[PDB]
Amino acid sequence: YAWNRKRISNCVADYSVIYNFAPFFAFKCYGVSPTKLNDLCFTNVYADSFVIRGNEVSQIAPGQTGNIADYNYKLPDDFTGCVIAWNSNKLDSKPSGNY
Amino acid sequence: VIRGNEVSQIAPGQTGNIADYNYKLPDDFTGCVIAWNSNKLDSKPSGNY
Amino acid sequence: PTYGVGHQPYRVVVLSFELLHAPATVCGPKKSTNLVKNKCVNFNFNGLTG
């Protein structure tokens, strides 16, 4: 409900160093392909960061409704970006409960 | 044996590092790709080098 | 073993099938049937159905 947003601008972007920072599986890119991200140039790139449950990762797609995509974080239907999600059970969970 | 991020590179038409310098598949490829996790046999606590 | 699921090792086996241009040598467990001629019949020649 309070997702951050970082402006990435006035820099050269290497998208092959993304895989060395987080242990995800693959990109989920809409409009583009993740292997052609180094051969083309943008104007502004935004990065939104939040933590959700594994049931609700499918609601981070354009055209989806539900609980996250209704009152928490809604994507436009003309989305031209990539969604990266990975599991984190060793940093976001506690035996007493992370609240 | 590859890493988990690089399983998506074993496909016709993909690029990256494995696809460009280690193992390239043709664009007219026909066949099957079989991948499974091997964390219990191909890993070591000190580093499988 | 302490790395995440994206940095864990994976074993990959790729099978590439060479289609019918040469005489076929890798063929499945289906049995054969005696040949019939001059009769309307469904045939199956090495996977070619007609």
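Numbers in chain C track Swiss-Prot; the residues on display, in order, are 499-548.
According to its header, this structure was worked out by electron microscopy, 3.3 Å.
Using N, Cα and C of the backbone, Cβ positions are placed for all residues, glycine too.
In the three-state DSSP reading, C:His519 (mutagenesis position) counts as coil. In Swiss-Prot, a mutagenesis experiment is listed as C:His519 to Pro, annotated with the note Increased resistance to human covalescent sera neutralization.
In Swiss-Prot, the entry for natural variant C:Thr547 to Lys states: In strain: Omicron/BA.1. The structure shown retains the original residue. DSSP assigns C:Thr547 (variant position) to a strand in the three-state reduction. C:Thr547 (variant position) is surrounded by 7 other CB atoms, counting those within 10 A of its CB over all protein chains shown.
Of all Cβ atoms in the protein chains displayed, 6 besides its own lie within 10 Å of the Cβ of C:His519 (mutagenesis position).
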